[PDB]
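What follows is one structure encoded as structure tokens, with my remarks underneath.
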Amino acid sequence: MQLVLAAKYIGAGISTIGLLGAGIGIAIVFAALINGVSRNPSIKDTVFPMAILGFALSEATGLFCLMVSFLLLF
Amino acid sequence: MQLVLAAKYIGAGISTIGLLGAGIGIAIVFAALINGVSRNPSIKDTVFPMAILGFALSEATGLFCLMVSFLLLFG
Amino acid sequence: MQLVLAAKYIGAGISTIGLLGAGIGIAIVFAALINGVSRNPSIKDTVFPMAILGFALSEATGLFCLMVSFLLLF
Amino acid sequence: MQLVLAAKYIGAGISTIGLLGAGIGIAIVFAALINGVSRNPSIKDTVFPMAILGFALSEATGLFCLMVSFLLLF
Amino acid sequence: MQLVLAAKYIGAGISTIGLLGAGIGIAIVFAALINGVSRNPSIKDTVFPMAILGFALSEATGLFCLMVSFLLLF
Amino acid sequence: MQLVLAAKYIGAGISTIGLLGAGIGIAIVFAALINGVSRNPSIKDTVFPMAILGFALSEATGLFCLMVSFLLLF
Amino acid sequence: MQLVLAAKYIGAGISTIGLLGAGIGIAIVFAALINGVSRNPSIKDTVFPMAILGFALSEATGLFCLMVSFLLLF
Amino acid sequence: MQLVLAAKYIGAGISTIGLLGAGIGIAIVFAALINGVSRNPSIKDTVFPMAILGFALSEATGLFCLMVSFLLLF
Amino acid sequence: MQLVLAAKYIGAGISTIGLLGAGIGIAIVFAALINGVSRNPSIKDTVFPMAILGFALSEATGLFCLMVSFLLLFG
Amino acid sequence: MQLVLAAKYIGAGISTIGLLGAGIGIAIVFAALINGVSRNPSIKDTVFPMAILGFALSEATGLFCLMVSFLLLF
């Protein structure tokens, strides 16, 4: 039991590493948004929803990691 | 069996690392979509389905990682 | 209990790795803000709130990592 | 026998890390497709098959990782 | 007690890895500042406070990592 | 013998990590092909064999990794 | 006591990994300086102090890693 | 002897990780070749041998990794 | 003492990983030098010493890693 | 003795990881060379020696890693 519980807690920590992808990815989306709007302000209403979609889908990958983390913790 | 169970849980955690690739990749596809549309608004309806296809193929690599994770946790 | 405690401490250290994502991502958002404003100063009031949202969402991924770190430590 | 089985499951998990390469690579290919079509719409029919080939070859590297994973798992 | 002490020291070392994110991110912010000012010198007074804010927020992520490191050490 | 067998399986898993390099690299080559052809369609027949060569050489690095993996497995 | 000393030396080694962030970040800052001066030589006196500040702040993150390393070593 | 052999196998797997550098690097060289030729077709005979040298030198680093892998296996 | 010696050698190996940062950083500085000079040849004598300073500061981070490596191997 | 020798061989494998930096760095230098020459062929005699210097210094970091690897192996 002790070794199993120890493994769950180590595993839970490892399972958060993948969240770095969402941290970087969300930023990449918002950087494109800002750069696109600066170059062409008239396009903002068109590209803003694309940025929200892009962020949500990138974020979902990190939430999958967190899902595994919480299964191991709890 | 305690060693094997321990290994399943460590392995499950390690199996999620590869999801960082889809996290970054999905973002890269959507950034190109945004920059392409900002440069040439008329192209939107042509490139939007390319972005959907690209996101889905990138995401699938992460879903393979997650599949292995769930197999280790539950299988 | 000592083995479980050892694992909680190792797990907590591992759980901070993912914060590198927010470190880089917050920077990527601010770089875009700066480059966008330099190229088109008149867009500043439009893109500044986009940068704030972008950084907040990227930071949230790192805060998720830190939450797991603190759950393991406490 | 338990040490060997433990090794197989740890090894299977490690074998999925390389899939991050295909996750990023497939995206890089599709980003180029989108940017190329945006800059020169007439080139679409020419560059689309290149993107399909690029994606397939990048994905193949991740499929090799997953092959090793399943060999270790089963 | 030896096991717990060992884990604190390994955990503390691991807890510093995330600082690479701030190392890179702080640089990305200042690179943007330099490139933006080189392209449009008149914008310097507007973008400089943005760079200070961006640096501070990226640096904070590395400080959270170091916080965990010091908690494990002391 | 259990220890050696265990190490072969963990080593085999570790040996696949390097394949992420080819995953990314193959994509970088094809992205360049797409962007170069979009900018200058007349150059397609000249640069296509360059892309095939570049892909093959990047892929070779991942094949060396997989070679070690199979040696450890079999 | 030997397990604890072993942990300190393993931990000290791990504590240097984060220095890669400063290695890359310092370079990113100097790359921007060089490119900015090349594009607009007259801006040299303005951007050079920015590069010095950027380098110092990026390097500081690596110095924090090295601090933990030496704490663990000695 | 079994513990030493186990370590040689684990070490051999670890020694292939660095090949990811050549996987990416060879691609970066070929991407430049393709983009350079697309922008200036007349430069092809000048930059092609530069690409060959570039790829050879990047590949050498991966071959150094593979050498250590083979010394550990043999 | 065998455990401690073992740890010194593993730690020494791990201490070299950070050198990848200087490997990449030195390259980034020289790439900027090359691209800057290609775009504006007259600037060469101004930016060359900036590249030397930049390379040296990036390299020093790797030399800190190596210092820890040697301390673990020999100290 | 057995555990010490095992540690040397694992350490030797780990010591090659850092060579990925030189694999990528050497390529980055040669990519700049190729792109610079394509944009401005007349500059080739000036920038070629800069590329050789840049490659040598990037390569030196990997040779430092290899140095440690061979000390551990032999």
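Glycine residues also receive a Cβ, built from the backbone N, Cα and C atoms like all the rest.
According to Swiss-Prot, the features are:
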type	residues	note
VARIANT	D:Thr46 to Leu	In strain: DS400/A3 and KL14-4A
VARIANT	D:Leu53 to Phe	In strain: DS400/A3, DS401 and oligomycin-resistant mutant
VARIANT	D:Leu57 to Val	In oligomycin-resistant mutant and cross-resistance to venturicidin
VARIANT	D:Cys65 to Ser	In oligomycin-resistant mutant
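Everything Swiss-Prot records as a feature, shown here on the structure.
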residue: D:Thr46; record: variant position; Cβ contacts under 8 Å, 6 or more apart: none
residue: D:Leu53; record: variant position; Cβ contacts under 8 Å, 6 or more apart: none
residue: D:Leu57; record: variant position; Cβ contacts under 8 Å, 6 or more apart: none
residue: D:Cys65; record: variant position; Cβ contacts under 8 Å, 6 or more apart: D:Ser15, D:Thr16, D:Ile17, D:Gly18, D:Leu19
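Under the three-state DSSP scheme, D:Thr46 (variant position) falls in the helix class.
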